Amino acid sequence: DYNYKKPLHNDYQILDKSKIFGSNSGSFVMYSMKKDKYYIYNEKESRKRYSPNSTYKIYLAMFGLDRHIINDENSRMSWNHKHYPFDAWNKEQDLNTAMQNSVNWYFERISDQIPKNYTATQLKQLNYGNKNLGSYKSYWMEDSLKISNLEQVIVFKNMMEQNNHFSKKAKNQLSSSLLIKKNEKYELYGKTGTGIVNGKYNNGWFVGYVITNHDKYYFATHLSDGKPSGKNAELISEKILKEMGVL
Amino acid sequence: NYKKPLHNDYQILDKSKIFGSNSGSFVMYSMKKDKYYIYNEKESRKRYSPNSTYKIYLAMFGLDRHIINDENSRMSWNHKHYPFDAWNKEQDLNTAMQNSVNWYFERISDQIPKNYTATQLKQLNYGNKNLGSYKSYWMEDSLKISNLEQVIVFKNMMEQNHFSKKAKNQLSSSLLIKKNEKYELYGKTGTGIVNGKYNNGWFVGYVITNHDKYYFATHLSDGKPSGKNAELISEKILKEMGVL
Ligand SMILES: *C(=O)[C@@H](NC(=O)/C(=N\OC(C)(C)C(=O)O)c1csc(N)n1)[C@@H]1N=C(C(=O)O)C(=C)CS1
Ligand SMILES: *C(=O)[C@@H](NC(=O)/C(=N\OC(C)(C)C(=O)O)c1csc(N)n1)[C@@H]1N=C(C(=O)O)C(=C)CS1
């Protein structure tokens, strides 16, 4: 019920990206590693907490790797033969296929193997939003757990960049699963999220990072109105990153 | 020259226009269709030094013999000045493969006995299998392989083996060049220079699409036969063929 209030002790730039957002409402946040600087479109809104829905698969994947539920030799999980609505979900998966095709059951299976105590300790160490696990059952799916767009960037950057307990091998395997585009100029990584309530999209995300020859940027777009889908959050992120000369 | 018959379906191509001022050959193999596609059949069978495309094999060997590993593929720079800025630093398998850092792979080769190599080359059916004086044998020296063979050998090495799935995946990650919505392109260039002129250019790799996996290789013998131009020609041909 409370939003993100911790102040930023960094160089900061206010952005005007309303033309790219068009009819869609939300916020955009980017962090430059080299400059130690935040760039934010709609800063008050960037601090409003929302369910992370599928961006939380980034963390379920890191936790699954840290607890050795999945590893670099075997991240394969069997399909249980239940009919899912998306054909890409109706088959055996590994980490890369599950992440790419946002296969909910794969991450739910990892979550069922993780003790609440471990998850609470990690969310505390990561300062993950409201750290609210609720009933601890699909808590990241439009439920108790909430995080702001600004925190999505701070939290991800810190998980990946801090000198912490997650192994280099786990970070590498997670990164590989998140790669979307690679060309001569950059590598773009990221994860979409889409929520639906009462037949209407209501919570869209695209969380990621870009590695260029000059810098590394962490970023996130959140959409709450208009056509708030993860696919639209991704398109908006790509347009903003190209407009700022990152891509 | 490579003389063994192809025992698979194949299509002979004319990609003469793309090659243009340059000369050489192109070979592709489709996993799903179990078919080869070949431009300039005669040249595709001529054997040439693999130069830097052999880094693919030294990296595999390095991973097999645990000279380089999953947790650590890092190698410190000895501080010697090299003509390329990208070589003048510490390396890992990925930076070494991307920037074709000769010293990294030479250091792996020096730790491999002739015995192990001779058996891998025999197992892999690697060109003329000629290891010669066993020094920098892959560098415009004794070891030679045809463009047709670069595809058959690589496909077999990755798809048929005593090599680990984890080693194959690590080698694969080091070879990734391009990735988009439609495909992932992996590959390694090779450039040879003799008497001051580019004389032997290569681009060997594979493409993964949502529908198939294709192994391919372009060899250049005239015009401006650099690995850079072999890569350019490969991308134009793959685009024309619908692989992209
Ligand atoms: C992650 O965000 C996942 N989203 C969902 O499961 C939810 N809605 O998605 C679909 C499947 C389209 C639906 O209409 O049910 C959802 C979770 S909580 C809530 N109220 N709705 C998956 N991720 C994506 C993505 O953007 O990557 C999807 C497009 C859907 S599945
Ligand atoms: C692998 O092919 C490597 N090639 C070389 O080291 C050789 N020549 O490179 C140049 C830069 C042209 C030189 O003037 O030394 C070479 C090996 S044996 C021989 N007679 N020449 C490296 N790979 C590439 C590549 O295409 O990836 C290079 C452009 C050069 S270094």
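Residue numbering in chain A adheres to Swiss-Prot, whereby the residues present occupy positions 336-582 in order.
From the backbone N, Cα and C atoms, a Cβ is placed for every residue, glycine too.
Per Swiss-Prot, mutagenesis A:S389 to A is noted as: Complete loss of the acylation step. Annotation comment: Swiss-Prot describes A:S389 as active site, acyl-ester intermediate, evidence class experimental evidence. Annotation of the published mutagenesis A:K392 to A in Swiss-Prot: Almost complete loss of the acylation step; the original residue is retained in the structure shown. One mutagenesis experiment catalogued in Swiss-Prot, A:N439 to V, is accompanied by this note: Exhibits enhanced beta-lactamase activity with cephalosporins as substrates but not with penicillins and carbapenems.
Distribution of Swiss-Prot features across the structure.
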residue: A:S389; record: mutagenesis position; Cβ neighbours (10 Å): 23
residue: A:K392; record: mutagenesis position; Cβ neighbours (10 Å): 28
residue: A:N439; record: mutagenesis position; Cβ neighbours (10 Å): 17
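Note: the CA-CA distance between A:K392 (mutagenesis position) and A:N439 (mutagenesis position) rounds to 9 Å. Separating the Cα atoms of A:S389 (mutagenesis position) and A:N439 (mutagenesis position) is a whole-number distance of 8 Å.
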